[PDB]
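*Asks:* This is the structure I want to talk about, given as structure tokens.
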Amino acid sequence: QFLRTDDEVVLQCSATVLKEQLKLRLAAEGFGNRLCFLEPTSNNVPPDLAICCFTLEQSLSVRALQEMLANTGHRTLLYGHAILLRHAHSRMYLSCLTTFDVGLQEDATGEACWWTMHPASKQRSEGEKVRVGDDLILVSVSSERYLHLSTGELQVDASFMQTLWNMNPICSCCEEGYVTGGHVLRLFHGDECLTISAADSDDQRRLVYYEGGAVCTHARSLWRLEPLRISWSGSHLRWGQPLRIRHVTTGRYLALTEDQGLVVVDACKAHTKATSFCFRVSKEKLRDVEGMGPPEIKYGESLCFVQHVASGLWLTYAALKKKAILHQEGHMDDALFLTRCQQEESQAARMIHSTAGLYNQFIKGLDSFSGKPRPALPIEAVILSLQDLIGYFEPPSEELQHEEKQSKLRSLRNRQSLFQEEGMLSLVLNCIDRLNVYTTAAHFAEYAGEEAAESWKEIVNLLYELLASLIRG
């Protein structure tokens, strides 16, 4: 019941907006947006949890922290200690950004990404083991300022006002090769794996299939397992335990619907009853802990039946591309098995998701005024995303060793392939076609603000550069 280093946590605070109590998790995307914001869940629907998870890298005494800055395993957190929080997706560190604001930082160097933990009452004192459930205050080592909730909109910053934070645990040490919540994986049949159709399909990407060939290597076949409760969501998964199954790139949720049936659904419409599935050992008729709990489901070695909780219907096929359905009896061979996605692929599918949504928002903004002359564009965000993606696809230096280059090239081609198979080229291309409708920046300003026009030439050059980087090699 104590926080150890290498544990995964989310930072929660509490607020009562519109006469309603809500728990707010610190969140940031990283790529395209360094600034942190608060992912709110009230009591009603699944949240964007992936970008909330932080990892306790280190917990240091101020003497030991001072030595590390001056110079070039699962420790317990003690009050008074300084910590380093690594963003699970972005891989960047939670830090105090100058001009002071709170967001993600590339480098762990300096004191900007370090935070001291202090007791929130007389119940705890310095040198005491930090306990799960405790309220805390966090102090920026760089600016001696409080991690603090701000208020129409609800923001995060670093002011001299105090805010009480919970470090709600997600996960801790697990049994090797066991399925935990929040894991990104593939569900395998018989080869065939569960997926939605490729980008730009007549599907609208709403339908679910069993499909073989090369999908087993594509982003569209990846899913995130999400248990209903936010606390200890990264714990061992158990047979019969309710969970939501999220498509990573689409951000939609496997669901049962009254009219459509088994489909994928918008997060906003992910009602618990429609969205709740569980793994069954068998098709027979048929107490929550606060820890990792017992290890029940093994990657690859475990054959699982998938059931919809509310209706008891089995995930089966209609009957190499096959339509996945929910059925009362299903088939003798409905048993799937699970394989864990590795991190690079996992990270990439999320970047795709963030990037798709951002550029679509940008495109939707452009159509808003195409015909009309005389909803602000995400100029700052689009620019940053572009530059990040350029650096993400940047090819290895010729100075690097040949042996390492081959490996770095194969990774690059693989990253590139994933974005490609998800319709990223068409996406970049459409931004360019829309923008090129305008002959000059001045022409652009006629339909968009002159303020936006100041970055018009920059966005296009960056878009082109991305295009080259997606294709190159």
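Our numbering is plain: 1 for the first residue shown, then up by one each step along the chain.
In case you wondered, yes, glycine gets a Cβ from its N, Cα and C as well.
According to Swiss-Prot, the protein carries these features:
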- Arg131 to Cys (Swiss-Prot position 164): Decreases threshold for channel activation by K(+), caffeine and 4-chloro-m-cresol. Decreases inhibition by Mg(2+) (MUTAGEN)
- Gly300 to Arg (Swiss-Prot position 342): Decreases threshold for channel activation by K(+), caffeine and 4-chloro-m-cresol. Decreases inhibition by Mg(2+) (MUTAGEN)
*Asks:* To the nearest whole angstrom, state the Cα distance for the pair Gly300 (mutagenesis position) and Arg131 (mutagenesis position).
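*Replies:* So the alpha carbons of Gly300 (mutagenesis position) and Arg131 (mutagenesis position) sit roughly 35 Å from each other.
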*Asks:* Just going by other Cβ atoms within 10 Å, which of the mutagenesis positions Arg131, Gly300 has the emptiest spot?
*Replies:* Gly300
*Asks:* Check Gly300 (mutagenesis position) against DSSP and tell me helix, strand or coil, would you?
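*Replies:* The three-state answer is coil.
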*Asks:* Between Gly190 and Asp191 the chain has a hole of 2 residues; just give the Cα distance across it in whole angstrom, please.
*Replies:* 7
*Asks:* Please report the end-to-end Cα distance in Å across the unmodelled region of 2 residues, from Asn43 to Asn44, as a whole number.
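*Replies:* Taking the Cα atoms on either side of the gap gives 5 Å.
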